[PDB]
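Novice: Shown below is the structure under consideration.
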Amino acid sequence: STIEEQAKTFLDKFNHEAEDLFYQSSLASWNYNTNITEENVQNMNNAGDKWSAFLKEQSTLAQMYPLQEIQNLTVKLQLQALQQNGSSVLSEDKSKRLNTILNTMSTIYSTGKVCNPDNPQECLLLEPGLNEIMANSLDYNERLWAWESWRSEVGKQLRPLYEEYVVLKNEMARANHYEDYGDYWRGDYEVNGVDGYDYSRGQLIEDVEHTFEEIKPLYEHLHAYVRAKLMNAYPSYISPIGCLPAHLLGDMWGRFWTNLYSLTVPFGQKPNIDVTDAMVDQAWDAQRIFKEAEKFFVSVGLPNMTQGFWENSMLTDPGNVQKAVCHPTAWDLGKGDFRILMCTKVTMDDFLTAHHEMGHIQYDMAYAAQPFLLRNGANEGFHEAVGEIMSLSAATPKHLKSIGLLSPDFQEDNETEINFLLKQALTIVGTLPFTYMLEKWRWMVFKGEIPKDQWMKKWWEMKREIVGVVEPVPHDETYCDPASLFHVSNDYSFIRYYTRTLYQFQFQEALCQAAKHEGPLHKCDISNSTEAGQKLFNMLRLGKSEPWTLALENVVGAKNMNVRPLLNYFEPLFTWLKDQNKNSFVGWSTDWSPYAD
Amino acid sequence: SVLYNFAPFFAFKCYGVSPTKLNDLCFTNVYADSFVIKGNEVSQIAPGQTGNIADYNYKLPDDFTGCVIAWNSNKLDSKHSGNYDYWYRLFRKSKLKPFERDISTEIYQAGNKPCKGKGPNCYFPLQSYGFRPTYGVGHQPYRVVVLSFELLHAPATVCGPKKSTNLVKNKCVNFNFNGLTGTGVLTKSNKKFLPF
């Protein structure tokens, strides 16, 4: 009467005849990315496909074991997946139409060129030119011509195309028991049956709206600053009490606000410390950047980097005409095979990258002792977070100091702290307000809270509202303003970025106390501790075996995200951030429209 | 002695017998088994230790046994497409009495199903280790030689090499020519000890 055991075997095979298929499918990919040819492309077309084979069939022979009887969660989980037919279940002729859609849009966005608004010659392509045009000058016009150069254009191409996928995508879902694609998308966290550690698939929504309605106070004062420091470099334009229009903001769509440290600089008479120079002075070579990282980790007592790393990792540009893809990215072809592929260019914007892409490999080396179908991260954003905390302690006026790199001659003051923050708080607090909306909208649109013939309205509505931006020009219902950026047109859930920004500060303030902090927390530096060292491994080890809910408790100390810790990192700033406003205004006058004027 | 004529033999745990005196004493006779295995399993092979290697593929007892010797063999054993030659038995039926052996392919079954099994699985015990050269040092191929000595009723014949000292002649010297003992001056001679 073994309903299980008659399956604890089904896994025992999978676990062996997969790894081998997966090794020879991730290998293929290195070889290409490393060496860019043609046969290589094909050489991966096979095994980069084969893997698929294995998969589908095993799913077939996975529902053959009604999960109901399984009780060892370990196996209730390794199975939870496999079964998941997800797509395929969807209609055939229809599954076709879907397969199609994606392509169209997912392609459009790619080559999308913008010819001059005053000549069929300046047809800037996004990658280089469209972008610059945005994060470059200051003059008006071209900023609008560009905010115009895409929305009612490179997205209209797909305006109804977005209206397309929303149809089938929701169909598939229904079947797989998921009101809306968003209910499918809102699942990586759904933890079922664990007593106390339980978590729903909707609870999330509320915890978000909570945590967010706590941030407003900060963010509010930041659009308060710029709003005026964007009334200096600008003439009669930004109404002093309304919304910072698009174009004149930062990037293109404007996820981050980083491209601005100039216009707003607390005391533009400070040093902005940069160890670049000194690197070029000690003659620091590439194989140094990595040996440094390795240490930081071994200092706090964590495994050294293996010998297959220092002997198989493309740690520089693509050799000769060896056309290579230059994207920093640590791999894990399995079987102890760990590798990194970054074209480290000597500087301090790559020395942090290392500490960021070695943490990926240091997590990937703890979960290495778990069933293949349970080697990942408790939830979506525990993977970045656990390797950004490193690019935080790395660039500490101390570390770089104590590391025989940064002139210990550090004349450290207040107008530098007050200043290193507007930087780390224009790209980690100005991105938050935007990560919400997008998600909300679709999480709704999907659920069907908006009818296409209105979709547009909401965007702009929830753009002067939650964020604080007005449409430079009025926009038409047939423009997919929302759907006009990689993620939107490449089906990618985008809340792994609001839950990674709030788990990083819950990890800093926790593995900080452990190493005896006591001052501005931005000043933390776990380097050389060992108490925090163990703190992490006791979570990096459980891979995906246990619920994320409890994974936190091991570390942090609770089991639900918290906006408190983050609101402490910049706590310093939130002082000079109210004394700098003093008598200026705060809050947006939703009405004022630079176009409705 | 020429046992040290191996590399840093990744192991040599002499459970049971004093590792030393290895050549100092003798036992009835000694067998030497051998096989190829990944390095993430070179410990299962040890008195008491459990797992797959010791479960359907080679279970020692607890008796001294003698020792064990392990060396990485990737260099020559591994390949670049998958040395899919060495095999193992993922599942038998129960286990093996210390030093048993089973080679019957016997496609695994059991389950009283049309194909007695664990859900259309009807798995087959033999799987292929399939090594490659880029793997970790835990999935790379190690070689093992299990040393099984024993002291039955008859002697330790096999026994081992003993050293000399060179002859002296014309000086009290104690002795052990062959196995006869005594103390005396070993001068020349004049006898004709017949050829035997």
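These residue numbers are counts, starting from 1, taken along the chain as shown.
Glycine residues also receive a Cβ, built from the backbone N, Cα and C atoms like all the rest.
Checked Swiss-Prot, it gives:
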{"type": "MUTAGEN", "residues": "B:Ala110 to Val (Swiss-Prot position 475)", "note": "Increased resistance to neutralizing antibodies"}
{"type": "MUTAGEN", "residues": "B:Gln127 to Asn (Swiss-Prot position 493)", "note": "Reduced host ACE2-binding affinity in vitro"}
{"type": "MUTAGEN", "residues": "B:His153 to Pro (Swiss-Prot position 519)", "note": "Increased resistance to human covalescent sera neutralization"}
{"type": "VARIANT", "residues": "B:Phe91 to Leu (Swiss-Prot position 456)", "note": "In strain: Omicron/EG.5.1"}
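Could you give the neighbours, burial and distances for every feature on this list?
Specialist: In the three-state DSSP scheme, B:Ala110 (mutagenesis position) falls into the coil class.
Cβ neighbour count for B:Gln127 (mutagenesis position) (all protein chains, 10 Å cutoff from its Cβ): 18. According to its DSSP assignment, B:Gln127 (mutagenesis position) is in a strand.
For B:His153 (mutagenesis position), the Cβ neighbour count at a 10 Å cut-off comes to 5, with all displayed protein chains included. Reduced to three states, the DSSP call for B:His153 (mutagenesis position) is coil.
According to DSSP, B:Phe91 (variant position) is assigned to coil rather than to any helix or strand.
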Novice: Just give me the nearest neighbour of B:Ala110 (mutagenesis position) among the recorded positions B:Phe91, B:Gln127, B:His153, Cα to Cα.
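Specialist: The smallest Cα gap between B:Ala110 (mutagenesis position) and any of the recorded positions is with B:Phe91.
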Novice: Do the recorded positions B:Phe91, B:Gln127, B:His153 include any whose Cβ comes within less than 8 Å of a Cβ in chain A, and which?
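Specialist: Near chain A, the qualifying recorded positions are B:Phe91, B:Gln127.
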Novice: Ranking the recorded positions B:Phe91, B:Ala110 by other Cβ atoms within 10 Å, which is at the bottom?
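Specialist: With the recorded positions B:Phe91, B:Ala110, fewest surrounding Cβ atoms within 10 Å: B:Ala110.
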Novice: Distance check, please: Cα of B:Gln127 (mutagenesis position) against Cα of B:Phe91 (variant position), rounded to an integer number of angstrom.
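Specialist: One finds 10 Å between the Cα atoms of these residues.
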Novice: If I take the alpha carbons of B:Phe91 (variant position) and B:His153 (mutagenesis position), what is the distance between them in whole Å?
Specialist: 38
